[PDB]
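Notes follow the structure.
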Amino acid sequence: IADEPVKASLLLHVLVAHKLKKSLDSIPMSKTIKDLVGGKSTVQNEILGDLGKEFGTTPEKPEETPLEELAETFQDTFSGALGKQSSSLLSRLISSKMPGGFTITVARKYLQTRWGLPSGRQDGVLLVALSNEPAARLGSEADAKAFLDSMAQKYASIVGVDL
Amino acid sequence: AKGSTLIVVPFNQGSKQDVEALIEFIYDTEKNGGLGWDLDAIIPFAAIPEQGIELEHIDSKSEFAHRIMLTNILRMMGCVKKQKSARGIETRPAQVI
Amino acid sequence: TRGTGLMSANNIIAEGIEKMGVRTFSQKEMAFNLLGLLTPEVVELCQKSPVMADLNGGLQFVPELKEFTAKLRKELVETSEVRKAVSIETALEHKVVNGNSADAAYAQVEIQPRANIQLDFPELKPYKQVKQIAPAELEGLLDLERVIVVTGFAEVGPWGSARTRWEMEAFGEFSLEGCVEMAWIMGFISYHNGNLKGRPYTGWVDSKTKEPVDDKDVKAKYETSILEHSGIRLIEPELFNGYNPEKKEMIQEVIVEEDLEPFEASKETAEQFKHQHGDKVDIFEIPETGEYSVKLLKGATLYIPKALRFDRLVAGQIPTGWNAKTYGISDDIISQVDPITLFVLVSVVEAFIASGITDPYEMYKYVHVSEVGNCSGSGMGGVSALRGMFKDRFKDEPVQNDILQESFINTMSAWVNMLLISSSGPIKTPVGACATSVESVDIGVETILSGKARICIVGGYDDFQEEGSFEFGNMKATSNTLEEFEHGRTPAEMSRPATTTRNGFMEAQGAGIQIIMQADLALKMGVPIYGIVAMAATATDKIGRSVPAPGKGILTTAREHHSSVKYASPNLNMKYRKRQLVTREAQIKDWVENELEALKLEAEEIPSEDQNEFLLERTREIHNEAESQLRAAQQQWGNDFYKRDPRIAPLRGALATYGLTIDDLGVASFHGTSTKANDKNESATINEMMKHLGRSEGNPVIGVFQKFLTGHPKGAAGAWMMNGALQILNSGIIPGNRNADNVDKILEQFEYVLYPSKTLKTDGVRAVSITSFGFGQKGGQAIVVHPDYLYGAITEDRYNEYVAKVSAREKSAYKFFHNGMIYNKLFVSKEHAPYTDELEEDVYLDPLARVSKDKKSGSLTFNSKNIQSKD
Amino acid sequence: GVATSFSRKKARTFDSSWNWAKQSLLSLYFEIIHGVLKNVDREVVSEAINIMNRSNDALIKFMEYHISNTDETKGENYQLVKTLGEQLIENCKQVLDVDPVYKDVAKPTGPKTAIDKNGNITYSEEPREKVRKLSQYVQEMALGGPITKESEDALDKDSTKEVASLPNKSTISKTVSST
Amino acid sequence: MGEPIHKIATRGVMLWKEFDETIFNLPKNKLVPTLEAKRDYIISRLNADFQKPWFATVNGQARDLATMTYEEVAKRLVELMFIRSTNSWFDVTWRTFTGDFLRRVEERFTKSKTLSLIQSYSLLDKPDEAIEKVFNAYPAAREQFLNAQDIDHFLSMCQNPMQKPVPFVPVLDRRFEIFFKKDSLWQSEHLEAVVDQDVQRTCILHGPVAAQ
Ligand SMILES: NC(=O)c1ccc[n+]([C@@H]2O[C@H](COP(=O)([O-])OP(=O)(O)OC[C@H]3O[C@@H](n4cnc5c(N)ncnc54)[C@H](OP(=O)(O)O)[C@@H]3O)[C@@H](O)[C@H]2O)c1
Ligand SMILES: *OP(=O)(O)OCC(C)(C)[C@@H](O)C(=O)NCCC(=O)NCCSC(=O)CC(C)=O
């Protein structure tokens, strides 16, 4: 289908959501990082460090700037490649949750064959997979493909695509 | 300064195997691919910041930091003692700050 | 202890805690106190019984420390948030009451820098400043037809051009101009001028998304992608015709055991299978279609592809996105030629621009077409075309029919002539492997001194391809990349000359080109002068059975006889030589007087109608022979005083020419491949040269190992080194070897060599040595002297005329450069020669034919009235 | 987190002080001539200490050549590098056979947290007022403070003179322990 | 639009007629070649005769924008658009043009983010002091020709529809008829804004029979 690089607005969302251990819809864009953390500067500084690692540069006041205004500030200098933080988080998701034999490349294959999603939109589905991390490792291959299906539908809903 | 030397080595103080291997390497002969040294001081200042972790929140990162900052300092001093004792070095104690 | 990992979060309250008379330490103070425990007294105390050192500063005596901490942090956050909220409210009250017209006279306008890329022509001092540095006697003493100058230079290599590479080499980061030039080179930005989403835009735009890009926003948006895709890096298969060193395709010959299932193939292809295999194949016509059934039988040879993992994964590749189209080369040229030819054409037009020559035919206003040489060469030439004709042709692939002619080393120089220069000058193509470029300069010099040419393009070029990469690994010349990974090294730090751990060279690709000419012609034309090529020499080594082994031949350039050195020879002393020249200038004058008298006596016997002709001819002949005799004396006492003298080294005399001592050779641009044999042998050669010529103890030459950044490009290596030497001469900045982690202990024995790891901004460099040590015993050296030494040999008026012509040409060059950059037309192929095919013979055979501006087409060409004319 | 990081092959040795001494000197020389370092900077005294700690016969001859060929008539800066150079040559001859010494001469710093009118919190390391040497810091530490109780130099005026004083082991009349 | 007009046969109108017969009556595929071949003649005529002189003219010498410095351009924009007699900018949109240009000069020649020295264009009501002030901060721009990106910007500013057309020809291209013939009528009432204050440049509408 049409290949799109992941938007900074989705990457930023997923990184915050995963760090706070909350769903993407539970995190509203309107609110600032400092509001969301809830007076815990440690977690604030952990998010800032992860965004600084991922996007390279940060704005001057990232604490008081709302998430939609950070996502727009990053998009000006954001390419579309995942980076050093997203890549490591996905590797830790896949290793820790997929059954012994299922690697990242098998997920990328399954998304290219079953759904036909190219590498740019695979990266997006994998980020939606990260945001809704399951509790315990998926026992079999069939419920692991059923999870990747549920994340493709979620990715397609949020971005606005038909599968 | 003159006569100084700086050896930089990758090292995880958290790993027991890195601790044992680093001390073997410092004490091993130059022939066997080590340094052929015998330490006069150890300054084990590794540490990770644990921040906003109360008693109820003590979990993996704390149990790991405690391994770095205590358990593997004791294991390092152990290793240095076992290397000095194997070579009969009874007159050159290594100062641990 | 303030500002550590563990305590940086508490810095804001540290001033508060000190108000309880607690002492908080800086990391320096706390280290000082801890180093006090390692003193012999405390060590002796520790050996008796354990020591407990309180370095608290009274922190233990703070009662309820967390309560005091929590208070101080709350009070500081509160004060912050109050003053921010009150300030915002007071600014909204002042804005409503007085309106939005009050903070429009208070608001100011912000100017963001646009990238203004400069051609960095040499800075010309006033005639009073340049007259001080040269000796007073140098004026009139040199023959300037026999002084070689570099008027222009350029490169195409892993860091882009010579402008970008120099920025990375010297500073280690790009400026705004650097970034924009790399962004343009790598095709990340194009220039747009016209309607863009209705709104009219004139500037840079992203090249894929056509979105506007401000010059300030380039670094933020592209620096990371420009650095990740430049310099020494993992081999990118897209750049090398799908070549992946992880999966390197070979073919195993197997004997077929069981008859393969017939396949359908054309009648021609089936007869070709039958000729090859003989009775081990059965070809049968299919009557239905007329195709043939080809069945391989038991025992037929077959070839099955297998892949090998190769261990050389890293190379100095030209930045990803580089495209000759970006520079203006057309698709018909790109299709036809081998990509090494494209690096050359770009380097040649970019070197003419640095010379301030936008139209090569301009040169034919000042010299005959037979006086513009191409003395430049390669190590292995068009290896893409060789791969075409040895391997791709074998596999019955589609290859062009003229692929042979693209492989020749001498073919790149031909395309420069056939597309840009259209000269009939000399064409001497050296093949020196890693020394090629220095052998090029030496030939280009000897060509210009012999008078066969007055301008040479010189330099070198080489490509990287699969086959070379492999065979350099089989010889173990190149670094094993898997071993470097085992040792922690990233790609950037794999090329590390003069280092303990150096273990083979990084292969690179690219071209470097200099335009050299006589100084007398450069001053006439008003081109910029970057340096004087004082000396250039090649040398073989000796008997031996190792072709790759470097040796000490080039030491011969410092060959000097020290049996009888009690009393200083007059010949080295410039006053003596100037006195003998003035003595001979007086005799040449008396010879012109005596020839004019003898012409007056001979003109009387000629009738009074033919007298005018005869006196014109014979006066011109006298003027010639007077200039010939003056220049021969200038040469004999200014340029060539030391050729016959066994007591003056070629290297000492080159410097002495311009009144420099051996101590005034400040920098040595070492070959410095990062091999064990090369870097020791080179240090040892330079050290022994300098020791023999009596270089003052405590004055080492400052080594410069440019190949830490670029990698070794073979052919091009010395061309790059020269370009760097010229950039050092004109800037005074000596780049350091940022990969020299630890200089090899063996190299301490060489007192006359210093190996810096960081950039020194000196107060000036007077001369630079360049050394190269090719495979096959090609040693080579060139000395290059700061161009301000030349300006002491000319008068104030001639200097000032020069300075005015160069200023004018630097402005036209800036114009041409920026217009070409944005409209992708720096390179403009010539359609036609400067002469029609009817004048071709007439121009070749008249040595005073010059081009002039054709009034209709506005383009320099030969006019039949300026050919075998009287004027 | 217990993943192995250590390998013997990854050890990087740094032992080439003989090269860096000469580079340190040449850097200082040119930084003075260009005016990046001034006669009132503690960076000149720090570089002097670090050069003296790498003194050998090769480094002395290197200084003798560069300093003795410096024209003291090209500028104030060239006169300053000539004067400082001749003093650093004397110091480097005196401490040729002496063991090298840890000797910090950096300005001691205290914490300073400021809130501006707009409410932005900025932490800096501001120089202390009483303590400007380490000798003065050792005195401050010896006296202690109220919470603990039970019941002449040329720094920042003439870097050349402070350099001249470097090799001379000051005799401590009475120790800080008596106070 | 090719509609006939009765104008007094001044030198500028007789040049307008010459160009209507030999340049503007040509098809578009043969217009640009003829403008490149006649260039030198055309510019000599515009400078001597017409009310819109060739912009790129530095003290009598016929240059091109490519071969003018940024000082040269600025001092020509003041010479053509600012009226010494009334000591004011003939149109405000001309002062904006000249300010926009002087800000571009700063953008091109500055090394870092700085404050514009032209804060409000209201400062250009002393144009010689504003110019000196800009070309003293950035004296490199006194000696460099126009960057080709600044030529394209300058010509893009010359075609702005929301300003009084520039009182000069900045280039010979496909748009030379529009440069030459646009806004040709105000000049006869405002000779203080014409080159030599010479009526003979201008276009004055008048009837042949009513002229009696
Ligand atoms: N029948 C007759 O005898 C007769 C005689 C004389 C004139 N006319 C007519 O009068 C009309 C205009 O006269 P013209 O000969 O001068 O033709 P013109 O050159 O096409 O018109 C003048 C143009 O200048 C622009 N302009 C001038 N000052 C401006 C400012 N301060 N701000 C914005 N734009 C400005 C306008 O552009 P924009 O419109 O794009 O803003 C306008 O279209 C024509 O249609 C013509 O036919 C007729
Ligand atoms: O989010 P924040 O408000 O910027 O951080 C608040 C604090 C400081 C409370 C947070 O980082 C935290 O919980 N830190 C841990 C407490 C602490 O600071 N411990 C210090 C460990 S180091 C140490 O104690 C050195 C010493 C004096 O021996």
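Sequence positions for chain C are given in Swiss-Prot numbering; the residues included correspond to 872-1742, in order.
Method of determination (from the header): electron microscopy, 2.9 Å.
Cβ coordinates are placed from backbone N, Cα and C, and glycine is handled just like the others.
Taken from Swiss-Prot, the feature domain 'Ketosynthase family 3 (KS3)' applies to C:1123-1657.
DSSP gives C:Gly1250 (mutagenesis position) a coil state; it is part of no helix or strand. Long-range neighbours of C:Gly1250 (mutagenesis position) (same chain, six or more residues apart, CB within less than 8 Å of its CB): C:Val1302, C:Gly1303, C:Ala1304, C:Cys1305, C:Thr1307, C:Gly1331, C:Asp1333, C:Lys1585, C:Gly1586, C:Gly1645. For C:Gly1250 to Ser, Swiss-Prot lists a mutagenesis experiment annotated as follows: Cerulenin-resistance.
Of all Cβ atoms in the protein chains displayed, 30 besides its own lie within 10 Å of the Cβ of C:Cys1305 (active site, for beta-ketoacyl synthase activity). Positions annotated as active site, for beta-ketoacyl synthase activity by Swiss-Prot: C:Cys1305 (among others).
Residues or ranges marked as active site, for beta-ketoacyl synthase activity in Swiss-Prot (evidence: sequence analysis): C:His1542 (among others). Same-chain residues at least 6 positions away in sequence with a Cβ under 8 Å from that of C:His1542 (active site, for beta-ketoacyl synthase activity) are, in sequence order, C:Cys1305, C:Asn1549, C:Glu1553, C:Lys1578, C:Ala1588, C:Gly1589, C:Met1592, C:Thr1642, C:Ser1643, C:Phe1644. In the three-state DSSP reading, C:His1542 (active site, for beta-ketoacyl synthase activity) counts as coil.
The active site, for beta-ketoacyl synthase activity annotation in Swiss-Prot covers C:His1583 (among others), and the record cites sequence analysis as its basis. Note: C:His1583 (active site, for beta-ketoacyl synthase activity) has non-local neighbours C:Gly1187, C:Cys1305, C:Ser1366, C:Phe1376, C:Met1377, C:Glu1378, C:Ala1379, C:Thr1544, C:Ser1545, i.e. same-chain residues 6+ apart with C-beta under 8 A of its own C-beta. Look at C:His1583 (active site, for beta-ketoacyl synthase activity): DSSP puts it in a strand.
Contact annotation for chain E: of the listed recorded positions (C:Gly1250, C:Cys1305, C:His1542, C:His1583), none places its CB atom under 8 A from a CB atom of that chain. In the three-state DSSP scheme, C:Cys1305 (active site, for beta-ketoacyl synthase activity) falls into the helix class.
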